[PDB]
Amino acid sequence: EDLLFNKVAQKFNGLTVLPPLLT
Amino acid sequence: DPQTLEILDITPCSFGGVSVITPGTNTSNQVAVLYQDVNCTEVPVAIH
Ligand SMILES: *[C@@H]1O[C@H](CO)[C@@H](O)[C@H](O)[C@H]1NC(C)=O
């Protein structure tokens, strides 16, 4: 799972990036 | 700056959404308010 995570909230003109419920 | 020649960032002043967490209206009339993507240092300064 470490390889799969190392192989793959920005303010802008009204754009929002909500976080996922399950971290 | 057209005088001192300093490099100044430009960051938009916080916006976001407001979400009301309701226990129910059939259970209680209390609410909690979520200010998304906003530091609490800036929540009280707003209109309405
Ligand atoms: C939010 O405000 C607190 C109070 O100064 C600060 O310590 C924290 O770094 C701020 N959060 C961000 C993401 O800047």
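We're sticking with Swiss-Prot numbering for chain B, so the shown stretch reads 578-625, in order.
So how was this one determined? The header says electron microscopy, 3.2 Å.
Including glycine, each Cβ sits where the backbone N, Cα and C put it.
Among the natural variants that Swiss-Prot reports, B:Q613 to H is described with the note: In strain: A23.1. Contacts of B:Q613 (variant position) defined by a Cβ separation under 8 A and a same-chain sequence distance of 6+ are given as B:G593, B:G594, B:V595, B:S596, in order along the sequence.
DSSP classifies B:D614 (mutagenesis position) as coil under the three-state reduction. Quoted from Swiss-Prot for the published mutagenesis B:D614 to G: Increase of pseudotyped VSV particle production ex vivo. Increase of viral load in hamster upper respiratory tract. Produces more infectious particles when cultured in primary human epithelial cells; increases replication and transmissibility in hamsters and ferrets.
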**Q.** Under 8 Å by Cβ from B:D614 (mutagenesis position), counting only residues of that chain that are 6 or more apart
**A.** B:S591, B:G593, B:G594
